[PDB]
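Q: Structure below; questions to follow.
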Amino acid sequence: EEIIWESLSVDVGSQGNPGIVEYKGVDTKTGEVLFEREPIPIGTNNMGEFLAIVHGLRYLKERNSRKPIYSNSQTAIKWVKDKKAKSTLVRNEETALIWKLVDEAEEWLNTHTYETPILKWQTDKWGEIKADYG
RNA sequence: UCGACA
DNA sequence: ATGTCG
Ligand SMILES: [Mg+2]
Ligand SMILES: [Mg+2]
């Protein structure tokens, strides 16, 4: 039913899938951009959606913030709950970068605790997530 | 069937 | 329109 305005919204942006991946986190209320990751030459949508949520967890934890995080990605929300990113992306020299980030994010989740609620953004009811690249 | 990314 | 990540 209602939107928690006091929250962080994250989203992935890509050119191709697999292709160039970036992601960002914004204040759900204002759209202020709080963080934006530099483009990764090759990655998948779901790897970027996963990295964006874990980045968000780290970002809120470091700031002593209890805000929830919104993502529109059912996949990535589950990966974070599992502490495991089940991506099909081949491992090679070109995908080394994003696979290192993904392994590091998983290791962060295995070494830290959080109470942050990770919430599904209801695109069908509320329109595009406010972190959308549009 | 559904959630995304193009 | 057609394609890929889940
Ligand atoms: Mg998304
Ligand atoms: Mg989007």
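Chain A is numbered as in Swiss-Prot, which gives 61-194 for the residues shown.
The deposited model was determined using X-ray crystallography, 1.8 Å.
From the backbone N, Cα and C atoms, a Cβ is placed for every residue, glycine too.
Pulled from Swiss-Prot, these are the listed features:
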BINDING   A:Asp71, A:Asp192  Mg(2+) 1 binding site
MUTAGEN   A:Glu109 to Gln  Loss of activity
MUTAGEN   A:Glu188 to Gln  No effect
MUTAGEN   A:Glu188 to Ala  Strongly reduces activity
MUTAGEN   A:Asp192 to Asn  Strongly reduced activity with manganese. Loss of activity with magnesium
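Could you place the listed features in the three-dimensional structure?
A: In this structure, A:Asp71 (Mg(2+) 1 binding site) is part of a beta strand by DSSP.
For A:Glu109 (mutagenesis position), the same-chain residues lying six or more positions away in sequence with a CB closer than 8 A to its CB are A:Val70, A:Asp71, A:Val72, A:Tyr83, A:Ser131, A:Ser133, A:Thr135, A:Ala136. A helical conformation is recorded for A:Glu109 (mutagenesis position) in the three-state DSSP classification.
For A:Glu188 (mutagenesis position), the count of additional Cβ atoms within 10 Å of its Cβ stands at 13 [all protein chains shown]. The secondary structure of A:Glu188 (mutagenesis position), as reduced to three states from DSSP, is coil rather than helix or strand.
Counting every protein chain shown, the number of other Cβ atoms lying within 10 Å of the Cβ of A:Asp192 (mutagenesis position) is 16.
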Q: Using a 6 Å cut-off on Cβ distance, which of the mutagenesis positions A:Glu109, A:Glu188, A:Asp192 come close to any atom of ligand 1?
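A: From A:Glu109, A:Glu188, A:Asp192, counting a Cβ under 6 Å from ligand 1 as near, the near ones are A:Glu109.
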